[PDB]
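Here's the structure we're looking at; comments come further down.
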Amino acid sequence: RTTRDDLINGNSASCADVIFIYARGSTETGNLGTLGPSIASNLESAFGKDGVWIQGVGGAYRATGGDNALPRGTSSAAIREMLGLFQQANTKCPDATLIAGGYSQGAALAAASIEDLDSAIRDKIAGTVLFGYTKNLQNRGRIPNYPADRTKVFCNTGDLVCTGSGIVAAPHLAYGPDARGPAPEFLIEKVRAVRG
């Protein structure tokens, strides 16, 4: 299922304990793309269907490859969309622990949104996973204003976007195994570290 809108569709009276907001890569389908569904099913295994809400970033985020060249690695409209989802999560479910992730342009989008987010909401993001992080070199493997211990970057050797280039090479498309194992493992561990 490449489209998940659990947060938007979800009943505030029955909020999940964990809300995962994910941004897909450039040109990917639905609002989850290729890696999101794998992370989602593993999160559901750990917390149960009603325990976690999967929300892809859709709406104004068109994941247009051309936008990788913009100052922040994505458009302003896209950042506004993801910021709005974090804000919707915060108001719709005040007590939920948040977790985030992004692939490619979605990773830049995730870093940009997190950097601009109000500190009170940003503190709620227990962990963030970034695959093929387009701003890896520029940001020194960090998300501005967000702790290193809550960040996990998956950058393959030979994935040029991780070393400052905009070229798409084979290793950029080899994150499947990470999304199936270490990425959700990291997210689960970080959520459990704060929620017990």
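To match Swiss-Prot, the residue numbers of chain A are left as they are there, and the shown ones run 33-228.
Just so it is clear, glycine is given a Cβ too, placed from its N, Cα and C backbone atoms.
So that you can see what the record holds, here are the features copied from Swiss-Prot:
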- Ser58 to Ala: Severely decreases activity on p-nitrophenyl butyrate (MUTAGEN)
- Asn100 to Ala: Increases activity on poly(ethylene terephthalate) (PET) and decreases activity on polyamide 6,6 (MUTAGEN)
- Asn100 to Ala, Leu, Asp or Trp: Severely decreases activity on p-nitrophenyl butyrate (MUTAGEN)
- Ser136: active site, nucleophile (ACT_SITE)
- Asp191: active site (ACT_SITE)
- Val200 to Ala: Increases activity on p-nitrophenyl butyrate and poly(ethylene terephthalate) (PET) (MUTAGEN)
- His204: active site, proton donor/acceptor (ACT_SITE)
- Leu205 to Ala: Increases activity on p-nitrophenyl butyrate and decreases activity on poly(ethylene terephthalate) (PET) (MUTAGEN)
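Measuring Cα to Cα from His204 (active site, proton donor/acceptor), the recorded positions that fall within 10 Å are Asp191, out of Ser58, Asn100, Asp191. Between the C-alpha atoms of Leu205 (mutagenesis position) and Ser58 (mutagenesis position), the distance comes to 12 Å. Here the Cα atom of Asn100 (mutagenesis position) is found 8 Å from that of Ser58 (mutagenesis position).
Distances between the Cα of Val200 (mutagenesis position) and those of the recorded positions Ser58, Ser136, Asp191 are shortest for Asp191. Each of the recorded positions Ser58, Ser136 was ranked by the number of other C-beta atoms within 10 Å, and first place falls to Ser136. Sequence-distant contacts (6 or more apart, same chain, Cβ under 8 Å) of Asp191 (active site) comprise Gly164, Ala201, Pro203, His204, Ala206. The two recorded residues, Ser58 (mutagenesis position) and the residue listed as 'active site, nucleophile', show a Cα separation of 7 Å. Fewest other C-beta atoms within 10 angstroms, among the mutagenesis positions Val200, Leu205, are seen around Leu205.
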